[PDB]
Amino acid sequence: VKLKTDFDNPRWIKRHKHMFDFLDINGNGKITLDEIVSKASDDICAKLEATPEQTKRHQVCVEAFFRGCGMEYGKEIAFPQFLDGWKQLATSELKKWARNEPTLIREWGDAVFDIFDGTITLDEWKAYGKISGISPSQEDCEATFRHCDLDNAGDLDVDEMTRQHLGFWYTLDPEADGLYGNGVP
Ligand SMILES: O=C1N2C=C(c3ccc(O)cc3)N=C(Cc3ccccc3)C2=N[C@@]1(Cc1ccc(O)cc1)OO
Ligand SMILES: [Co+2]
Ligand SMILES: [Co+2]
Ligand SMILES: [K+]
């Protein structure tokens, strides 16, 4: 995994601007943790028929993850502050990675994969792409599976998706480009 960050690269800025705008469903330039956690729990976990325990675990992981980029309940965050939060989160996560401490993105991944049970099939990923809305095109979800190193069944493991996520969200690793097909630049 490419470990050096690239926070001034316009492509890294654009990646997160795309995601911010995707979360800013009402187009008012600000998002809150409340909205993110409702998306996680009331929308995604409900549609995935997660158990109450799984929903709660996933919520704790989403809360931790987005608190790591500066989000908080009731705190209206616009994109520049959000991105500064992501620089902090990425930095912290890479330190955890280096010291063999589980990352917040790994723990969120554990919670997502457990709802789908540490492997996800392509059909499960296609459903996630639609339900979370991050990648509603099934072709882009096929791209994810082509892109990643899959297990012997052609399923995706959380170790691999975690490595890919480090490169995609944190370091702009060329080896992670295309993780979400054309769904996320
Ligand atoms: O990584 C992921 N995400 C990153 C961002 C995101 C949001 C803002 C940014 O600036 C950058 C990235 N938004 C969402 C979708 C989501 C957002 C909010 C609440 C619930 C879900 C999202 N879903 C994940 C979940 C996941 C995590 C680990 C795995 O191993 C597998 C799957 O897979 O794509
Ligand atoms: Co394993
Ligand atoms: Co192999
Ligand atoms: K592959």
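Going by Swiss-Prot, the residues shown for chain A are 7-123, 128-195, listed in order.
Each residue, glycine too, has its Cβ placed from N, Cα and C.
Here is what Swiss-Prot records for this protein:
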BINDING   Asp30, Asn32, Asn34, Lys36, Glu41  Ca(2+) 1 binding site
DOMAIN    17-52  domain 'EF-hand 1'
DOMAIN    53-88  domain 'EF-hand 2'
MUTAGEN   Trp92 to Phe  Shifts luminescence to violet by adding a new band at 410 nm
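Where the chain is interrupted between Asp123 and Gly128, 4 residues are left out of the deposited model, and the two C-alpha atoms stand 7 angstrom apart. Compute the center of the Cβ atoms of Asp30, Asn32, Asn34, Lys36, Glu41, which mark the site for Ca(2+) 1; besides them, the chain residues with Cβ within 8 Å of that center are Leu29, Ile31, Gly33, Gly35, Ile37, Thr38, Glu82. Sequence-distant contacts of the domain 'EF-hand 1' (17-52) (same chain, at least 6 residues past either end, Cβ-Cβ under 8 Å): 60-61, 64-65, 68-69, 72-73, 77-85, 88-89, 92, 121, 138, 141-144, 178-179, 182, 194-195. The helix, strand and coil residue counts that DSSP assigns across the domain 'EF-hand 1' (17-52) are 27 helix, 1 strand, 8 coil. Spatially close to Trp92 (mutagenesis position) yet at least six residues away along the chain are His22, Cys75, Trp179, judged by Cβ distances under 8 angstroms. Counting residues per DSSP class in helix, strand and coil order gives 22 helix, 1 strand, 13 coil for the domain 'EF-hand 2' (53-88).
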